Structures are given as structure tokens and as C-alpha cells.
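Read through the structure below, which is laid out as C-alpha cells, and then see the notes.
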Amino acid sequence: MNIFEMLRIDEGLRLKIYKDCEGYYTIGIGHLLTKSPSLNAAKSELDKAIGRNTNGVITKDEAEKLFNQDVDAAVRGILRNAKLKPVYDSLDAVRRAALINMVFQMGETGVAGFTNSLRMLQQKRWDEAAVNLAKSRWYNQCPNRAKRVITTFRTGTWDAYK
Ligand SMILES: [Cl-]
């Protein structure tokens, strides 16, 4: 198991615009198109991202290109961020994958504000960190996924995905 397989399990593959937990317009393997309620606004973003008139439908390779870009942008965002980097440096390989997962899903900024959990992860307090992560809009809104990501931080194995 590796970060790409993990994310492909968490987000799934959809070749048509759809809405995420949060009613936000998405495509492919979790690619966020926009927060506007406008679908026309989404389709516009999509064509821009793809480079062609897509009419809201993409191919599987197109989805894969977007996913590769997004995982790359998440990792780089962690490494540049003052609050996220030291946490990442302190973690083992499985836990690192889980932090990449969070950033991909909610962005740099959003993960950066989970101040208390980040400190607990840094300090290797796994059980407390799992309890704290569960008290968030994130988990209440989208519980299944949150669950897997949280277990992953809890045990340091790929069991929730196996
Ligand atoms: Cl809560």
C-alpha cells in the first residue's frame, strides 16, 4: 500500500462532475474544482485544468494526470509549511502518508490549524491524537474516510485499508 492506492480508495474515481461530503464540485480522484454553487463556474475551471472543451466529462488518463499533480502539490505544501514540516519529519512512513492524505483533502491551511492534534502527533501520543482528530467538523461531516485516516495515525499500519 502506498499514498496513491490509499487516496484512490478514499476518494474513488468519477469521470463526471459530482459533489463531495461538502456539496463542493469535484471530478476524478478527489480533484476540487470550486466552492461556487455554480456548475458553470465548475465546468469552466475543468476546461482550464484540462486544456480542452470537456463539457464536464474526462477520461481516466486525464483523471490520473490531475491526481499525480495533486499528490505532488500536497507533499510540497507540507515541506514548505513551517508548522507542517516539523511534524512530517518526525513521523514514520505510514503516518507520513496519512498527513499527506489530510493535506490533499483539506489543504495546507486547513491541516495547519489542527494545532492541538499536530502537537500530539509530534509527541507520539497516538491514542490521544486519535480522540482529538475525531472532534472536528471533518469527521462529523464525512465519517468513514475520516475514520480510516484516524486509525492509520492510531496504529501506524495499513490495516484500515486492508
Ligand atoms: Cl466536536
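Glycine residues also receive a Cβ, built from the backbone N, Cα and C atoms like all the rest.
While the structure shown retains the original residue, Swiss-Prot records the mutagenesis experiment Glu11 to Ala, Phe, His, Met or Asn with this note: Complete loss of enzymatic activity. Annotation of the published mutagenesis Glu11 to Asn in Swiss-Prot: Loss of 84% of enzymatic activity; the original residue is retained in the structure shown. According to Swiss-Prot, the feature active site, proton donor/acceptor maps to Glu11, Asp20. In Swiss-Prot, the entry for mutagenesis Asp20 to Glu or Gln states: Loss of 99% of enzymatic activity. The structure shown retains the original residue. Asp20 to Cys appears in Swiss-Prot as a mutagenesis experiment; the accompanying note says: Nearly no effet on specific enzymatic activity. In Swiss-Prot, the entry for mutagenesis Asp20 to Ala, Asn, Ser or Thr states: Complete loss of enzymatic activity. The structure shown retains the original residue. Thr26 to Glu appears in Swiss-Prot as a mutagenesis experiment; the accompanying note says: Complete loss of activity at neutral pH; covalently bound substrate. One entry in Swiss-Prot concerns the mutagenesis experiment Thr26 to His. Its note says: Facilitates transglycosylation more effectively than hydrolysis; covalently bound substrate. Here Swiss-Prot notes a mutagenesis experiment, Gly30 to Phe, with the remark: Almost complete loss of enzymatic activity. The enzyme is destabilized by 1.5 kcal/mol. Under its mutagenesis annotations, Swiss-Prot gives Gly30 to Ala the following note: Almost complete loss of enzymatic activity. The feature substrate binding site is assigned by Swiss-Prot to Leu32, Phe104, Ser117, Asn132. Quoted from Swiss-Prot for the published mutagenesis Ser117 to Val: 50-fold decrease in enzymatic activity. Here the residue is the original one, but Swiss-Prot notes a mutagenesis experiment at this spot, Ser117 to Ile: 500-fold decrease in enzymatic activity. Under its mutagenesis annotations, Swiss-Prot gives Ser117 to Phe the following note: 10-fold decrease in enzymatic activity. Here the residue is the original one, but Swiss-Prot notes a mutagenesis experiment at this spot, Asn132 to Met or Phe: 2-fold decrease in enzymatic activity. One mutagenesis experiment named in Swiss-Prot is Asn132 to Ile, and its note says 5-fold decrease in enzymatic activity.
Mapped onto this structure are the features recorded in Swiss-Prot.
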residue : record                 : DSSP (3 states)
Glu11   : mutagenesis position   : helix
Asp20   : mutagenesis position   : coil
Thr26   : mutagenesis position   : strand
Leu32   : substrate binding site : strand
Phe104  : substrate binding site : helix
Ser117  : mutagenesis position   : helix
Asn132  : mutagenesis position   : helix
Maximum Cα-Cα separation in Å among residues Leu32, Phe104, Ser117, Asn132, which the record lists as binding substrate: 26
Cα within 10 Å of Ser117 (mutagenesis position) - qualifying recorded positions among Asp20, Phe104, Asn132: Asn132
List of residues, in chain order, with Cβ under 8 A from that of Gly30 (mutagenesis position) and at least 6 apart: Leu7, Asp10, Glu11, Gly12, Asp20, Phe67, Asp70, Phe104, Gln105
Inter-residue C-alpha distance, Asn132 (mutagenesis position) and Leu32 (substrate binding site) (nearest angstrom): 26
